[PDB]
Amino acid sequence: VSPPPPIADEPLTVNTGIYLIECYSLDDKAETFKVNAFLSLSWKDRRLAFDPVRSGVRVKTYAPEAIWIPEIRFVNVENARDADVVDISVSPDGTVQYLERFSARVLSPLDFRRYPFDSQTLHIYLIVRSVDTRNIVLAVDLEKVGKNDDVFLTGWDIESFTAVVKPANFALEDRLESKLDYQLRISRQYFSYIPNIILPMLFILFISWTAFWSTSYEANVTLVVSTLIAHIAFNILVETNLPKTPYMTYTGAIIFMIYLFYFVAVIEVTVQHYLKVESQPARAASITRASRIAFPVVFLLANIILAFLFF
Amino acid sequence: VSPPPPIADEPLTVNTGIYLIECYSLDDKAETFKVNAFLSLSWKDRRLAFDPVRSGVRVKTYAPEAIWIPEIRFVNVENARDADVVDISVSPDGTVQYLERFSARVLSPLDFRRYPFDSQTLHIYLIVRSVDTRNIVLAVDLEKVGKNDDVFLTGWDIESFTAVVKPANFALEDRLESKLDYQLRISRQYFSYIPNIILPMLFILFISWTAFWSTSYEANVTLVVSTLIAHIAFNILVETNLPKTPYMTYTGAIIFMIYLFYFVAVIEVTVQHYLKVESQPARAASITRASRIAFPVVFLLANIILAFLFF
Amino acid sequence: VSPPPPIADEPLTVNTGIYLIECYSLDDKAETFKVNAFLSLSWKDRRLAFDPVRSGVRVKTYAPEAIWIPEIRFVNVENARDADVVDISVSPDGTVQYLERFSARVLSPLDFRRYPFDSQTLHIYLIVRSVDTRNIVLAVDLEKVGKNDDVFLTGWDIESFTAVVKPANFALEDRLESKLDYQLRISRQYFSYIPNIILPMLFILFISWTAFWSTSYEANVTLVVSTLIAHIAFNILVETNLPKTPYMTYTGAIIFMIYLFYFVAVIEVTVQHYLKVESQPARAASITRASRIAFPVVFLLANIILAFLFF
Amino acid sequence: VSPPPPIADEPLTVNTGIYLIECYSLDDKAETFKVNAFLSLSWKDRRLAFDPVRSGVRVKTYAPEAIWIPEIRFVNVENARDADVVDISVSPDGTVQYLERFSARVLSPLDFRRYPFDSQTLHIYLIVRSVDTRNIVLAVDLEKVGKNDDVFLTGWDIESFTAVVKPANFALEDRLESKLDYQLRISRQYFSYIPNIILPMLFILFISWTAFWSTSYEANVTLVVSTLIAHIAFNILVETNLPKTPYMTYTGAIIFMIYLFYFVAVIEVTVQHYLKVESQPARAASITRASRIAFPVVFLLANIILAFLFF
Amino acid sequence: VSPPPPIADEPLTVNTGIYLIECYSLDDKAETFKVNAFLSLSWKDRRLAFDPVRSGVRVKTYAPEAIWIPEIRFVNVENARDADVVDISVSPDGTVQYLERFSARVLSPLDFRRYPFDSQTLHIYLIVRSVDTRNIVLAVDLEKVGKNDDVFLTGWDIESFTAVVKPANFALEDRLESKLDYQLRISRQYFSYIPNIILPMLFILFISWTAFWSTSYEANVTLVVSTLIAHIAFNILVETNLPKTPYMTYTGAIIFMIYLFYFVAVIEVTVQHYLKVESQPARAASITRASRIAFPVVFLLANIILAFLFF
Ligand SMILES: [Cl-]
Ligand SMILES: [Cl-]
Ligand SMILES: [Cl-]
Ligand SMILES: [Cl-]
Ligand SMILES: [Cl-]
Ligand SMILES: [Cl-]
Ligand SMILES: [Cl-]
Ligand code: NA
Ligand code: NA
Ligand code: NA
Ligand code: NA
Ligand code: NA
Ligand code: NA
């Protein structure tokens, strides 16, 4: 089969629409998500036109094999989409109405800078390669772009599913390609991070600061070192749920900065002891008393500065 | 092939039934379960009707290709179901009896609020898209709905497998859709959680409270900090078996609240020592004596309040 | 094609046989195992009978397509078996001899009560659905049931591979189903558990009891708390290799009971210190001296009681 | 199609050859390895004979479907090999030269007794089932057996890839089976084990022995218990990279024996303290002084004995 | 179908080109990466030639089945590539322009010597086996070799994608083979390693050195042993993200060497205590004072030596 012939030299417009059914498995480490939706395509093929009076019927159904169907592919998919044809319907003028149900693992990158208080724009790129007979251009039928109300992405809030109506028309391997951008705007449900990582991490830090109300070196060493290891466990736990970024993430920055607080606490604890042993507990008392105010104040200000830089 | 013709303007009723053979792999993190079942379909096609005297036979068997079969899909499945046709049998009046054995990974969300003392309703949604010739409506043939006696879902108790007999008939992409709700009611086997997580977690908490019968700061610091680290390991272990929820789970709440008890124990231990050093062991004795009653009482009441809010 | 016709009203007997070539991947958590075997089927179809004198051949080979083959399925399989036909041979009387090679992930439940000193009976269920023309019944040709000598299941000892010769006939969706039970009897190789989990776990417990020969509270607290944490690690390591059971496993019971020994050791250590501080070291000495005998004796008797209840 | 006809009662010889391209994914836990190779087959089928003077073409090419091809299977594979036909060349006498390139997950058992200083022989078993027309026997055309130079198996050294030229001809389910043995000899690259597990494990053990130059019970308890916990982590780490064996592995034995050294160190530390408290530091001094020589000497001799038994 | 006939004895040149659409999943442990590209093939088949005047058309499209297509395979792929034909276009002279979109898991080895400051050259090898009619040789059509701007390999910087224009022409199983080398040059984004592994690891080491400003053996033992355990946790975390190499990696060397610093710190701490107890605190003071300079200086020089050997 060959593509439909042009009336004049116009390109063939394939109207598209994606309707999300099931949306799942957003892998932060892999920067992938799995989709399960409807793909609706529509184009005019005059060769398929018929008289509704003479034929009796208002629409004609065809098998994919019977007629010409545009080879529509997804750009950022991992493997080729799994698709199953729901319907192919021709109206008297030759307007073909294709519908298929598909599933694909889509590879759209993520910006972890404000993690876990981040929002993402997932992309689904539809593309079409022009044949030698004629150039094929994509379009968005906005009435055929939507999503189910049940559509739920675990640990995420789905904000919008829209399409950038003007396609990107460009050359690739000496043939004209028409790309379309479907954007799924989502925002992370940060709630669980608070009682599971953030608050536990702050509690262990404040426990390390009880060393500023203790003269026992052996007890302080235990307090600051033990809590530093729990902080190491939280750093490891966090960096497992995330990929290696060439930039600093919000949680990454807080986690990193807290190491400096542990390091300075070890110095204070060491200084206090050296001074006490050197028979200068008065000077050690001044340093310990100051640290009680300095550590919370510097922690609170440093956090104001970080939240400011990141948001 | 085309769909059966209407005697009048009535829609075509496809009677359905799901009989679960094997139910398995309930992933709490993914909110998926795998199923292995029979899917039975029954509809009347007058074109297939025959005389049982003239033809000799009582029923006629057909290959799927020979006749029209309604396109039945599952809504909340992950990928398209794996199905294999068991039988197609036509009765003299034209009543078709389709049977297929399928497997699918079903995506039904879970409510972890009362975890691990939760009960779930897993859903299997059957759907059908109306063709242009005529509208297709689903029905439940209750005699062809069930579960095998052997059906076991590891770590769960299977309560019931029923179907909401009235379909959800609605419009989608300008065509009628008939959705059916098959509900699998299950309840978690919480027993293992008690000797593996709950009791070990309570033992480590009570061990931290032996610091209220000790004047040794060095020993108390070790007792409360060491047991706090074991509590962190239990928090990590628990949050691995579960997905990130935008709400508080029952175990999540208890685990979180227990951090506050560790934090207040560190404060008491610190106050006792400061007072002893400040040569006020009488006042430190009053606080330590009070804590011995306060901590268990507040723990017991806080737990009564939590169990009340959650159940 | 249609099934063979009955000489009288008798059902059609399909003689079966499974011969294991490779047996592997027993997942304790999933209660699955992978199998790679031959499935052999034999039934009489009089329509296929021929005179060996007139025809020239002793046996005739047919492609699956050509003749009627009974639809045999596995009940407890996860997904449909992967099968490849080795041979189809018809003798002069019409006796068909089918052979295929297959692989399947079989879902047979396990009894972890005596873990890791448990024995299991894995099941492979063959089933057949009767058609409208005639009822189909399964049989066991014992000369065609066996296993290769090389057959090895990693971490397990293969005891026997037999079949329950009388099928389990029952009605399902108003049609006769003939089920067959192939049983693979295996027993766990517990050897590794001894130097990796059991002996390390006992060593850490005995180390906690060296606190009964020490008056140093700070040292005892460290001994009992540190070893309790290593016991938590062993509990976590063990519960990862196993699924969540609604019953107590043997290792689960020992692991649980050992927590009580750690809890009572913390109490003794606390009592000894309180008494020493209260200037009653004579009474604390009596308790410590008693504990030295009590703890090993109660541990040894409690273990005799457990081994008795479980074996 | 039928198998080629004989000249006499001679069996049909299918000449074989395996040429490894890619060798990878050696799973120690699963005792599997993945292989991407060429499987070459050759047999004579006089029925395919042609005159090139008349046919124009020295050799004739065919699609697998067009002619009879022996059903050659692998014994020890997990699932059926993924194969793609490269070439089928038929010369005028009727000699078929079959080429395919496949990938398979071969299941060949491993001997971990000398781990990580072990050498393995991985097996790839080719098999063929005789048909009723005539018996089929396998052969090795040594000119078509080899491996690529680039063939690298991560963490292993590939020594040789050879075939046992004489097939194993045996009876199975009353039909001749001709099995061939292809052997891939490999030896583990033990180097990473030395700086990652062996030396770290020895360092922590020697650190525990610094307790023989310390009179501080509190410090000794910390030294021996802390280092014992690091040894538990190394035991856990090692047993994760390995399956549960019914025998003792070399690393398993060293790891196990080291527990006894920790247990005896705890006894010495306890004895020293009891004696010091009992006002017998002279006797405690004798035991501590002896331990300084005993522990390294017994460790060194025990290791000589183990290396001797294992190698 | 047969291959195109030669004008003379020249081989058939198949011009190739790979253009990467998406590049993903670089597994350091497995030494694999997944690719999704275009594969373009061009060769002349005079049998397909046509006059543009007489035929009207400028180019003729064909289905893969209609015409002869060279069997191009990838050497270092894991399983056979997933490919889907985009276009086949024949010019009047008989020049075929084939295009297919494919996905494959490519197995190219990695050099972890400078990890995580390493650069890699990933390879994609295209190969072709000569048929008996004529020899087939590969070529690089540089205008049809490239990558998309969006191409992102998580945690890596993509430097270049080029092809070694001269193929490797060699004999294999008595037929010629034409191999082509496509090289993807990438360099690791080491930035995340600094705040997550390197700086945390240095902080814990410096904390261990605060023992040189403390006379408390009990506190020093805790400082050096606790920080040694956190270093073990970093060694384990690092060796999980990497495969077992027969050479020393840069991070591996630093991690290893740091163990020696912990071991010498334990010795110093032990010597200081022995001397203090032996009533020689003056000599212990000299050693402790020296260690304060020795440890940082030796650490800094040893690191200069390592960076020199590795870079
Ligand atoms: Cl696609
Ligand atoms: Cl479906
Ligand atoms: Cl099956
Ligand atoms: Cl019954
Ligand atoms: Cl029946
Ligand atoms: Cl095979
Ligand atoms: Cl390939
Ligand atoms: Na078409
Ligand atoms: Na149909
Ligand atoms: Na059949
Ligand atoms: Na064939
Ligand atoms: Na072709
Ligand atoms: Na301590």
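Just so it is clear, chain E uses Swiss-Prot numbers, and the residues here are 47-357, in order.
Every residue gets a Cβ built from N, Cα and C, even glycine.
Annotation of the published mutagenesis E:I244 to Y in Swiss-Prot: Marked gain of function, with a ten-fold shift of the proton dose-response curve towards lower concentrations; the original residue is retained in the structure shown. Experimental mutagenesis is annotated in Swiss-Prot for E:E264 to A, with the remark: Decreases cation selectivity. Decreases the binding affinity of TEA and TBA. Nearly abolishes block by Cd(2+). In Swiss-Prot, the entry for mutagenesis E:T268 to A states: Increases the binding affinity of TBA. Weakens block by Cd(2+). The structure shown retains the original residue. Under its mutagenesis entries, Swiss-Prot includes E:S272 to A with the note: Increases the binding affinity of TBA. Quoted from Swiss-Prot, the note on mutagenesis experiment E:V284 to M is: Displays an increased sensitivity to propofol but not to desflurane. The mutagenesis experiment E:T297 to A is recorded by Swiss-Prot, whose note states: Marked gain of function, with a ten-fold shift of the proton dose-response curve towards lower concentrations. Also shows slower apparent rate constants for activation and deactivation. Displays an increased sensitivity to propofol but a decreased sensitivity to desflurane.
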Can you filter E:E264, E:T268, E:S272, E:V284, E:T297 (the mutagenesis positions) down to those whose Cβ is less than 8 Å from some Cβ in chain A?
E:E264, E:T268, E:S272
Using all protein chains shown, find which of the mutagenesis positions E:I244, E:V284 scores highest when you count other CB atoms within 10 A of its CB.
E:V284
Cβ contacts within 10 Å for E:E264 (mutagenesis position), all chains included, total 21
E:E264 (mutagenesis position) to E:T297 (mutagenesis position), Cα to Cα, whole Å, comes out at 32
For E:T268 (mutagenesis position), what residues in its own chain, 6 or more apart in sequence, show a Cβ-Cβ distance under 8 Å?
none
Rounding to whole Å, the Cα atoms of E:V284 (mutagenesis position) and E:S272 (mutagenesis position) are apart by 19
Including all protein chains displayed, how many Cβ atoms other than that of E:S272 (mutagenesis position) lie within 10 Å of its Cβ?
22
E:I244 (mutagenesis position) and E:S272 (mutagenesis position), Cα-Cα, nearest whole angstrom
18
Same chain, 6+ residues apart, C-beta under 8 Å of the C-beta of E:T297 (mutagenesis position), given in sequence order:
E:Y161, E:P162, E:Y239, E:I243, E:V284
For the mutagenesis positions E:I244, E:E264, E:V284, E:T297, which residues show a Cβ-Cβ distance under 8 Å to chain D?
E:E264
